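Undergrad: First the structure, then my questions, so here it is.
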Amino acid sequence: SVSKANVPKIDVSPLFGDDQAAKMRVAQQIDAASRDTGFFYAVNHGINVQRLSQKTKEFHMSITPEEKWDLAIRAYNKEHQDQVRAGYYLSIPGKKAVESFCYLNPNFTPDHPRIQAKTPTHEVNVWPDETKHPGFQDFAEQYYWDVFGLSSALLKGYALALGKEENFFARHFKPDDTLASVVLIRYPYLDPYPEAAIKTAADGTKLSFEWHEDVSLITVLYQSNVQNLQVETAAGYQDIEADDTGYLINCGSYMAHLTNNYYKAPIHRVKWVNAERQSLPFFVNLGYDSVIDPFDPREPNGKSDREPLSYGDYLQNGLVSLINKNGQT
Ligand SMILES: CC(C)[C@@H](NC(=O)[C@H](CS)NC(=O)CCC[C@H](N)C(=O)O)C(=O)O
Ligand SMILES: [Fe+3]
(Lines of atoms letter the chains of each structure in order from A and count residues from 1; the text may use other names and numbers.)
(Lines give C-alpha, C1' and ligand atoms only; values in the text may rest on other atoms or scores of the structure.)
(Ligands and ions follow the chains in the order given, each with its own letter.)
Protein backbone atom coordinates (compact mmCIF):
# COMPACT_ATOMS: atom_id res chain seq x y z
CA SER A 1 0.00 0.00 0.00
CA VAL A 2 1.48 3.31 -1.19
CA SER A 3 -0.02 6.49 0.23
CA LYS A 4 -0.32 9.87 -1.47
CA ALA A 5 1.69 12.94 -0.52
CA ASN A 6 -0.06 16.06 0.70
CA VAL A 7 0.94 18.50 -2.04
CA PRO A 8 -1.02 21.76 -1.59
CA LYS A 9 -1.93 24.06 -4.46
CA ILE A 10 -0.76 27.61 -3.72
CA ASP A 11 -2.07 30.63 -5.62
CA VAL A 12 1.18 32.51 -6.27
CA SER A 13 -0.40 35.48 -8.08
CA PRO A 14 -0.14 37.85 -5.04
CA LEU A 15 3.66 37.55 -5.36
CA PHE A 16 3.38 39.56 -8.60
CA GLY A 17 1.43 42.38 -6.94
CA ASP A 18 1.92 44.91 -4.15
CA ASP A 19 -0.47 43.61 -1.47
CA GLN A 20 2.14 42.92 1.20
CA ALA A 21 -0.29 41.12 3.51
CA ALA A 22 -1.46 38.85 0.69
CA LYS A 23 2.19 38.04 -0.05
CA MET A 24 2.80 37.05 3.57
CA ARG A 25 -0.18 34.69 3.43
CA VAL A 26 1.38 33.08 0.36
CA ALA A 27 4.72 32.93 2.19
CA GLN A 28 3.11 31.06 5.09
CA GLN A 29 1.77 28.40 2.72
CA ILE A 30 5.21 28.03 1.11
CA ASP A 31 6.77 27.67 4.56
CA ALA A 32 4.19 25.06 5.57
CA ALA A 33 4.74 23.00 2.42
CA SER A 34 8.52 23.31 2.70
CA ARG A 35 8.40 22.00 6.28
CA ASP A 36 5.97 19.18 5.37
CA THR A 37 6.78 17.04 2.31
CA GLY A 38 8.69 19.78 0.49
CA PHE A 39 6.47 19.94 -2.61
CA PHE A 40 3.71 22.33 -3.59
CA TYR A 41 1.94 23.21 -6.82
CA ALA A 42 2.12 26.83 -7.95
CA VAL A 43 -1.21 27.77 -9.53
CA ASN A 44 -2.33 31.01 -11.19
CA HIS A 45 1.23 31.45 -12.46
CA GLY A 46 0.41 33.23 -15.73
CA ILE A 47 2.44 30.92 -18.00
CA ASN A 48 0.94 29.39 -21.16
CA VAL A 49 1.83 25.77 -20.38
CA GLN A 50 -0.40 24.57 -23.23
CA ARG A 51 1.80 26.26 -25.84
CA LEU A 52 4.83 24.99 -23.90
CA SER A 53 3.66 21.37 -24.08
CA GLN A 54 2.68 21.58 -27.76
CA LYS A 55 5.88 23.24 -28.98
CA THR A 56 8.00 20.79 -26.97
CA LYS A 57 6.06 17.86 -28.45
CA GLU A 58 6.55 19.06 -32.04
CA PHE A 59 10.28 19.41 -31.37
CA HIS A 60 10.69 15.99 -29.73
CA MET A 61 8.68 14.13 -32.38
CA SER A 62 10.23 15.77 -35.47
CA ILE A 63 13.96 15.76 -34.62
CA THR A 64 15.98 13.20 -36.61
CA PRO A 65 19.05 11.13 -35.63
CA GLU A 66 21.20 13.42 -37.79
CA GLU A 67 20.19 16.52 -35.83
CA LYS A 68 20.60 14.68 -32.52
CA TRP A 69 24.23 13.89 -33.39
CA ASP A 70 24.85 17.51 -34.38
CA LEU A 71 23.42 18.72 -31.05
CA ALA A 72 24.75 15.95 -28.80
CA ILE A 73 26.60 16.73 -25.57
CA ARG A 74 30.11 15.33 -25.24
CA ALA A 75 28.83 12.21 -23.46
CA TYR A 76 27.42 11.14 -26.85
CA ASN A 77 29.69 13.03 -29.28
CA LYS A 78 33.46 13.20 -28.76
CA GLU A 79 33.70 16.16 -31.15
CA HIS A 80 31.67 18.42 -28.81
CA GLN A 81 34.14 18.71 -25.94
CA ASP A 82 32.70 22.13 -25.01
CA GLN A 83 29.11 20.87 -24.52
CA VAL A 84 28.81 19.32 -21.06
CA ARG A 85 25.50 20.92 -20.08
CA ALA A 86 23.81 22.28 -23.22
CA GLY A 87 22.78 20.10 -26.14
CA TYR A 88 20.85 16.93 -26.85
CA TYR A 89 20.90 13.90 -24.54
CA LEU A 90 20.28 10.89 -26.75
CA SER A 91 18.21 7.85 -25.96
CA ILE A 92 19.76 4.48 -26.77
CA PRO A 93 17.20 2.23 -28.52
CA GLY A 94 16.75 -1.01 -26.60
CA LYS A 95 18.81 0.35 -23.68
CA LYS A 96 17.88 3.91 -22.64
CA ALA A 97 14.37 5.32 -23.08
CA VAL A 98 14.72 8.89 -21.81
CA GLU A 99 16.03 11.65 -24.08
CA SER A 100 16.25 15.38 -23.43
CA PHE A 101 17.39 18.78 -24.67
CA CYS A 102 19.02 21.23 -22.26
CA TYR A 103 19.69 24.93 -22.76
CA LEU A 104 21.14 27.64 -20.54
CA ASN A 105 20.97 31.44 -20.20
CA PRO A 106 20.45 32.88 -23.71
CA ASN A 107 22.68 35.79 -22.63
CA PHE A 108 25.64 33.38 -22.67
CA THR A 109 27.15 34.37 -26.04
CA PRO A 110 30.75 34.45 -27.31
CA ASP A 111 30.71 38.13 -26.29
CA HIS A 112 29.83 37.17 -22.70
CA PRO A 113 32.77 37.62 -20.30
CA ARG A 114 32.19 34.30 -18.53
CA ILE A 115 32.48 32.57 -21.91
CA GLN A 116 35.57 34.64 -22.74
CA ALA A 117 37.19 33.52 -19.47
CA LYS A 118 36.13 29.88 -20.10
CA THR A 119 34.47 29.73 -16.69
CA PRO A 120 33.18 26.20 -15.93
CA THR A 121 29.43 25.47 -16.18
CA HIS A 122 29.07 28.39 -18.64
CA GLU A 123 28.27 27.31 -22.20
CA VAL A 124 26.80 28.80 -25.36
CA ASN A 125 23.49 27.17 -26.28
CA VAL A 126 23.29 25.03 -29.41
CA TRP A 127 20.10 25.01 -31.46
CA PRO A 128 18.61 22.99 -34.32
CA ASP A 129 18.38 24.38 -37.82
CA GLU A 130 15.83 27.19 -37.96
CA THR A 131 14.35 26.01 -41.27
CA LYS A 132 13.82 22.48 -39.93
CA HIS A 133 12.32 23.66 -36.60
CA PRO A 134 10.68 27.04 -37.34
CA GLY A 135 10.24 29.30 -34.33
CA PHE A 136 11.46 26.68 -31.84
CA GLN A 137 14.43 28.74 -30.63
CA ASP A 138 12.26 31.86 -30.33
CA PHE A 139 9.73 29.92 -28.25
CA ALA A 140 12.44 28.28 -26.13
CA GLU A 141 14.29 31.52 -25.39
CA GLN A 142 11.02 33.31 -24.58
CA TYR A 143 9.93 30.51 -22.25
CA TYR A 144 13.26 30.82 -20.40
CA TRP A 145 12.40 34.39 -19.41
CA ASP A 146 8.76 33.52 -18.69
CA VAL A 147 9.74 30.89 -16.13
CA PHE A 148 12.56 33.17 -14.97
CA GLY A 149 9.98 35.79 -14.02
CA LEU A 150 7.84 33.19 -12.27
CA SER A 151 10.87 31.88 -10.38
CA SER A 152 11.86 35.41 -9.32
CA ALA A 153 8.41 35.80 -7.78
CA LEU A 154 8.64 32.43 -6.01
CA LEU A 155 11.99 33.44 -4.50
CA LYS A 156 10.30 36.49 -2.99
CA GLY A 157 7.84 34.13 -1.32
CA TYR A 158 10.61 31.88 0.01
CA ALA A 159 12.51 34.86 1.42
CA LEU A 160 9.43 36.23 3.19
CA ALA A 161 8.66 32.75 4.53
CA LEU A 162 12.08 32.68 6.22
CA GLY A 163 11.63 36.14 7.74
CA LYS A 164 13.91 37.90 5.25
CA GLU A 165 13.26 40.83 2.95
CA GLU A 166 11.65 39.70 -0.29
CA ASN A 167 14.78 40.22 -2.41
CA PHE A 168 17.01 38.06 -0.19
CA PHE A 169 17.32 35.29 -2.79
CA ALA A 170 16.18 37.18 -5.89
CA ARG A 171 19.02 39.72 -5.72
CA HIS A 172 21.41 36.90 -6.72
CA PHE A 173 19.06 35.68 -9.49
CA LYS A 174 19.97 37.97 -12.39
CA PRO A 175 19.35 37.62 -16.15
CA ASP A 176 22.95 38.45 -17.10
CA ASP A 177 24.67 35.63 -15.19
CA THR A 178 22.17 33.02 -13.96
CA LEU A 179 23.26 29.41 -14.34
CA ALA A 180 19.64 28.24 -14.49
CA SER A 181 18.74 25.66 -17.13
CA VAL A 182 15.67 24.37 -18.95
CA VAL A 183 15.57 20.64 -19.73
CA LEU A 184 13.00 19.33 -22.22
CA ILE A 185 12.70 15.64 -21.27
CA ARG A 186 10.82 13.08 -23.33
CA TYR A 187 9.65 9.88 -21.63
CA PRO A 188 8.42 7.67 -24.50
CA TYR A 189 5.83 4.98 -24.78
CA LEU A 190 7.75 1.88 -25.88
CA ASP A 191 6.41 -1.57 -26.77
CA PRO A 192 8.22 -3.61 -25.70
CA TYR A 193 9.80 -1.46 -23.01
CA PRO A 194 13.55 -2.16 -22.64
CA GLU A 195 14.12 -3.74 -19.23
CA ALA A 196 17.60 -2.17 -19.21
CA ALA A 197 15.92 1.23 -18.75
CA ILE A 198 13.87 0.02 -15.75
CA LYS A 199 15.56 -0.02 -12.34
CA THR A 200 14.17 -1.90 -9.34
CA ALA A 201 14.24 0.02 -6.06
CA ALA A 202 15.05 -1.51 -2.69
CA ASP A 203 11.32 -1.67 -1.90
CA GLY A 204 10.53 -3.43 -5.20
CA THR A 205 9.19 -0.40 -7.08
CA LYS A 206 10.06 -0.15 -10.78
CA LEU A 207 11.84 3.16 -11.39
CA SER A 208 12.89 5.30 -14.33
CA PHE A 209 15.20 7.43 -12.17
CA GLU A 210 16.48 6.63 -8.69
CA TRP A 211 16.25 8.71 -5.53
CA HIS A 212 18.11 12.01 -5.51
CA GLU A 213 18.25 15.52 -4.13
CA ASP A 214 17.97 18.37 -6.61
CA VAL A 215 21.10 20.33 -7.52
CA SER A 216 19.39 23.73 -7.41
CA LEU A 217 18.18 26.51 -5.19
CA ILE A 218 14.61 25.58 -6.12
CA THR A 219 13.21 23.52 -8.98
CA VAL A 220 10.25 24.72 -11.06
CA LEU A 221 8.80 21.70 -12.85
CA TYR A 222 6.07 21.28 -15.44
CA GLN A 223 4.95 17.76 -16.31
CA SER A 224 2.18 16.32 -18.43
CA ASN A 225 -0.68 14.62 -16.62
CA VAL A 226 0.87 11.22 -15.94
CA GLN A 227 1.58 10.36 -12.30
CA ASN A 228 5.21 9.37 -11.78
CA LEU A 229 6.90 11.21 -8.91
CA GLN A 230 7.38 9.89 -5.40
CA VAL A 231 8.72 11.79 -2.39
CA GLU A 232 10.47 10.06 0.49
CA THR A 233 9.06 10.53 3.98
CA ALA A 234 9.95 8.83 7.24
CA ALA A 235 7.09 6.38 6.60
CA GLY A 236 8.30 5.61 3.07
CA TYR A 237 7.72 6.92 -0.42
CA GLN A 238 4.46 8.69 -1.23
CA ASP A 239 2.95 9.27 -4.66
CA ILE A 240 2.80 12.86 -5.90
CA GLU A 241 -0.38 13.52 -7.85
CA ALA A 242 0.00 14.89 -11.37
CA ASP A 243 -1.36 18.29 -12.42
CA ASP A 244 -0.70 19.48 -15.99
CA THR A 245 -1.94 23.03 -15.28
CA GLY A 246 0.37 23.97 -12.39
CA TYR A 247 4.09 24.04 -11.69
CA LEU A 248 5.47 21.63 -9.11
CA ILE A 249 7.96 23.36 -6.79
CA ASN A 250 10.61 22.00 -4.44
CA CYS A 251 13.86 23.12 -2.85
CA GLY A 252 17.27 21.89 -3.93
CA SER A 253 20.28 21.12 -1.77
CA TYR A 254 21.59 24.70 -1.90
CA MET A 255 18.49 25.85 -0.03
CA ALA A 256 19.04 23.09 2.54
CA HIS A 257 22.64 24.24 2.98
CA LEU A 258 21.95 27.92 3.60
CA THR A 259 18.99 27.23 5.94
CA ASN A 260 20.89 24.62 8.03
CA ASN A 261 18.44 21.98 6.76
CA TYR A 262 15.43 23.98 7.98
CA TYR A 263 14.03 23.68 4.45
CA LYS A 264 15.26 20.22 3.52
CA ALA A 265 15.87 19.18 -0.06
CA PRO A 266 13.21 16.45 -0.45
CA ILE A 267 14.48 13.13 -1.72
CA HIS A 268 12.34 12.06 -4.66
CA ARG A 269 12.35 9.47 -7.43
CA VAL A 270 10.59 8.72 -10.71
CA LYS A 271 8.42 5.61 -11.00
CA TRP A 272 8.47 3.69 -14.27
CA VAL A 273 5.26 4.21 -16.25
CA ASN A 274 4.98 3.11 -19.89
CA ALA A 275 3.37 6.25 -21.28
CA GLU A 276 4.35 9.08 -23.60
CA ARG A 277 4.87 12.05 -21.28
CA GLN A 278 6.91 15.22 -20.74
CA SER A 279 9.04 16.43 -17.84
CA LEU A 280 10.15 20.06 -18.20
CA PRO A 281 12.18 21.26 -15.20
CA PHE A 282 13.62 24.71 -14.77
CA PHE A 283 16.51 24.54 -12.30
CA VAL A 284 16.76 27.85 -10.45
CA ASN A 285 20.51 28.42 -10.15
CA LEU A 286 22.28 31.61 -9.10
CA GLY A 287 25.42 33.19 -10.55
CA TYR A 288 28.85 31.61 -10.53
CA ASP A 289 30.15 33.93 -7.79
CA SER A 290 26.82 34.06 -5.92
CA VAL A 291 27.29 33.54 -2.17
CA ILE A 292 24.53 33.61 0.45
CA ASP A 293 25.64 33.47 4.08
CA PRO A 294 24.10 30.39 5.73
CA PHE A 295 21.72 30.99 8.62
CA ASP A 296 19.55 28.96 10.98
CA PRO A 297 15.89 30.07 11.20
CA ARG A 298 15.43 27.97 14.35
CA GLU A 299 17.81 30.02 16.47
CA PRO A 300 16.73 33.43 17.80
CA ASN A 301 19.96 35.01 16.53
CA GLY A 302 19.89 32.97 13.32
CA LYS A 303 23.59 32.13 13.65
CA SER A 304 25.00 29.19 11.69
CA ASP A 305 28.38 27.45 11.69
CA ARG A 306 28.00 26.35 8.06
CA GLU A 307 30.59 27.68 5.63
CA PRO A 308 29.36 29.97 2.85
CA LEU A 309 29.22 27.99 -0.39
CA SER A 310 29.99 29.62 -3.73
CA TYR A 311 27.17 28.67 -6.07
CA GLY A 312 29.57 27.97 -8.93
CA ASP A 313 31.51 25.42 -6.89
CA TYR A 314 28.25 23.96 -5.60
CA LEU A 315 26.83 23.57 -9.10
CA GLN A 316 29.91 22.03 -10.72
CA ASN A 317 30.35 19.46 -7.95
CA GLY A 318 26.62 18.76 -7.78
CA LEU A 319 26.13 18.07 -11.49
CA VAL A 320 29.07 15.64 -11.54
CA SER A 321 27.89 13.90 -8.36
CA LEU A 322 24.38 13.44 -9.78
CA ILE A 323 25.83 11.74 -12.87
CA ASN A 324 28.06 9.43 -10.81
CA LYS A 325 25.17 8.31 -8.59
CA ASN A 326 22.15 8.11 -10.92
CA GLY A 327 23.83 7.71 -14.32
CA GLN A 328 24.30 9.73 -17.48
CA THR A 329 20.90 10.96 -18.68
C1 LIG B 1 12.70 14.59 -11.78
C2 LIG B 1 12.63 15.44 -13.05
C3 LIG B 1 12.96 16.89 -12.74
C4 LIG B 1 13.53 14.87 -14.16
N5 LIG B 1 14.88 14.61 -13.68
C6 LIG B 1 15.86 15.51 -13.84
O7 LIG B 1 15.72 16.55 -14.48
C8 LIG B 1 17.19 15.20 -13.16
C9 LIG B 1 16.95 14.98 -11.67
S10 LIG B 1 16.33 16.45 -10.81
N11 LIG B 1 18.13 16.29 -13.37
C12 LIG B 1 19.31 16.12 -13.95
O13 LIG B 1 19.66 15.05 -14.45
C14 LIG B 1 20.22 17.32 -13.94
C15 LIG B 1 20.21 18.11 -15.24
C16 LIG B 1 21.02 19.40 -15.14
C17 LIG B 1 21.21 20.09 -16.51
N18 LIG B 1 21.70 19.17 -17.54
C19 LIG B 1 22.13 21.30 -16.36
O20 LIG B 1 23.22 21.36 -16.89
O21 LIG B 1 21.63 22.23 -15.60
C22 LIG B 1 12.92 13.61 -14.75
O23 LIG B 1 11.74 13.56 -15.06
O24 LIG B 1 13.75 12.62 -14.88
FE1 LIG C 1 14.76 16.00 -9.02
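Numbers in chain A come straight from Swiss-Prot, and the residues shown are 3-331, in order.
Per deposition record, X-ray crystallography, 1.9 Å.
Any Cβ shown, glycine's included, is placed from N, Cα and C.
Below, the features straight out of Swiss-Prot:
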| type | residues | note |
| --- | --- | --- |
| BINDING | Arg87, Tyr91, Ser183, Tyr189, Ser281 | isopenicillin N binding site |
| BINDING | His214, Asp216, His270 | Fe(2+) binding site |
| BINDING | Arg279 | 2-oxoglutarate binding site |
| DOMAIN | 176-288 | domain 'Fe2OG dioxygenase' |
| MUTAGEN | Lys98 to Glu | Strongly reduced the catalytic activity |
| MUTAGEN | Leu223 to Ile or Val | Strongly reduced the catalytic activity |
| MUTAGEN | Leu231 to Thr | Abolishes the catalytic activity |
| MUTAGEN | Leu231 to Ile or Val | Strongly reduced the catalytic activity |
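Describe each of these features in terms of where it is and what it packs against.
TA: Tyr91 (isopenicillin N binding site) falls within a strand when secondary structure is assigned with DSSP. Counting only same-chain residues six or more apart in sequence, the Cβ atoms lying under 8 angstroms from the Cβ of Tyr91 (isopenicillin N binding site) belong to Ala74, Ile75, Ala77, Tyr78, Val100, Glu101, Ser102, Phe103, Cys104, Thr331.
Here the Cβ of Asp216 (Fe(2+) binding site) has 25 other Cβ atoms within 10 Å, regardless of which shown protein chain they belong to.
DSSP assigns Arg279 (2-oxoglutarate binding site) to a strand segment in the three-state reduction. Taking a C-beta cut-off of under 8 angstroms and a sequence separation of 6 or more, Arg279 (2-oxoglutarate binding site) has the following same-chain neighbours: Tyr189, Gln225, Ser226, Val228, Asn230.
Break the domain 'Fe2OG dioxygenase' (176-288) down by DSSP state and the numbers are 9 helix, 48 strand, 56 coil.
The secondary structure of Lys98 (mutagenesis position), as reduced to three states from DSSP, is extended strand. Here the Cβ of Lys98 (mutagenesis position) has 16 other Cβ atoms within 10 Å, regardless of which shown protein chain they belong to.
Counting every protein chain shown, the Cβ of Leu223 (mutagenesis position) has 22 other Cβ atoms within 10 Å.
For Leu231 (mutagenesis position), applying a Cβ distance below 8 Å and a minimum sequence separation of six or more within one chain yields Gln225, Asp241, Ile242, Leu250, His270, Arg271, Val272, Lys273.
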Undergrad: Whole-number answer please: how many Å between the C-alpha atoms of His214 (Fe(2+) binding site) and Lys98 (mutagenesis position)?
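TA: Cα-Cα, rounded: 19 Å.
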Undergrad: Using a Cβ cut-off under 8 Å and a sequence separation of 6 or more, which residues in the same chain sit near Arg87 (isopenicillin N binding site)?
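TA: Long-range Cβ contacts: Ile75, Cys104, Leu106, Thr123, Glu125, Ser183, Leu321.
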Undergrad: If you count the C-beta atoms lying within 10 Å of each candidate's C-beta, which of the binding-site residues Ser183, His214 ends up with the smallest number?
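TA: Looking at the binding-site residues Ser183, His214, the Cβ with the fewest others within 10 Å is that of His214.
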Undergrad: Which ones in the same chain are close to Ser281 (isopenicillin N binding site), with CB under 8 Å and 6+ residues apart in sequence?
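TA: The answer is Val185, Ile187, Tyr189, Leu223, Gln225, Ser226, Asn230, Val272.
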Undergrad: Can you tell me which of these recorded positions sit near ligand 2, meaning the Cβ is under 6 Å from at least one of its atoms: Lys98, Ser183, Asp216, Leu231, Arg279?
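TA: If the test is a Cβ under 6 Å from any atom of ligand 2, the answer is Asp216.
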